[PDB]
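Engineer: Just passing along the structure, written as structure tokens.
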Amino acid sequence: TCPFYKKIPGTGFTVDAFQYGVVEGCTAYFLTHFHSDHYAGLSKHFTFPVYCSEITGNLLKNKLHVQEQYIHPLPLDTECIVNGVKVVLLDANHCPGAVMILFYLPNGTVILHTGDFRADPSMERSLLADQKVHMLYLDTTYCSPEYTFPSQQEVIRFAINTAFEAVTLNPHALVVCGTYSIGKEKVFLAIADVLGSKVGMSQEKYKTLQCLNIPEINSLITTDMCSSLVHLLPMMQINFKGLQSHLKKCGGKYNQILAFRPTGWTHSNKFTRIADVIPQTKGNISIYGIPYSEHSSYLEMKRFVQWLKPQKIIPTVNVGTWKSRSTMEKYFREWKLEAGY
Ligand code: NI
């Protein structure tokens, strides 16, 4: 049965609620983004209206085979009426296609559902600037001050400089990047661009990338692994055994692997600057963990919320333990007392 923090009161609507069967009274199911914990339950047999971005709708049709008649894509930054209620989709600065949803309830209440997001000051000049929000359903993934990490731009500067140095010292090195979902495409696209290579990958992952409206993509990716010196592999294979095995398959073209694992936060963020990051090495194989996040840091989250000044906050992440819920509630009250709302 569908939990309360996935229901929008005063509407027939649910958010990211596909794993509960037919939800009683739901007339439209919104999907914020194409990540498995959020789409869990959708397939070609789904027969209710799904509201989402254009990119999410390309993935629903091609990857999960949802029939076209039930997919309702909306443009961003545009007031739309759905089943008699005004809504707006806003860019979430998460993975490709990911949105926040503003609902303008018939009674005058305004609700923002962030989905998954990485808060940014640019959001302070979207259509959020123009009116008050009563309720915030918030992505609280990293809602604790110990969660620090660098900007995406610093992380990509590190990756590009590292890969270019390596391959210029040894033209026979291969670069490998891990993946398990959409998101974090800048990692492998930026490295391939500095090296003058396309990115090589499986047919399944090429298919997923072709749904994402990325400009000039045919110029950047390929299924011909032999023509490429940046390969994508599943995240589970990014270890010394899996990489050894891959190097065997390359027919003696290469004699060294430099590999990247984009993670979210890890506790090595509590000690080490991005500049100081070092790999794990065994023989001719080196693996770097790089903290490329598509969720808000604590500080980014706090800034957004203190700007928005919501009357009530409903967390959507870390909701399963009393200790988590109490920690989050304490920071929300600190933020409100400090800012004065
Ligand atoms: Ni996500």
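The numbering of chain A matches Swiss-Prot: 700-1040, in order.
For all residues, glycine too, the Cβ spot is worked out from N, Cα and C.
For the mutagenesis result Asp838 to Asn, the note given in Swiss-Prot is Impaired nuclear focus formation, reduced interaction with PIAS and increased sensitivity to cisplatin. What Swiss-Prot notes for the published mutagenesis of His994 to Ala is this: Impaired nuclear focus formation, reduced interaction with PIAS and increased sensitivity to cisplatin.
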Engineer: Compile a sequence-ordered list of residues in the same chain as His994 (mutagenesis position), six or more apart from it, whose Cβ lies below 8 A from its Cβ; state 'none' when nothing qualifies.
Structural biologist: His793, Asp815, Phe816, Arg817, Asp838, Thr840, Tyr841, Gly963
Engineer: Does DSSP put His994 (mutagenesis position) in a helix, in a strand, or in coil?
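Structural biologist: Looking at the DSSP assignment, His994 (mutagenesis position) belongs to neither helix nor strand, so coil.
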Engineer: At a 10 Å cut-off from the C-beta of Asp838 (mutagenesis position), count the other C-beta atoms across all protein chains.
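Structural biologist: The answer is 24.
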Engineer: What does DSSP assign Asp838 (mutagenesis position), in three states?
Structural biologist: coil
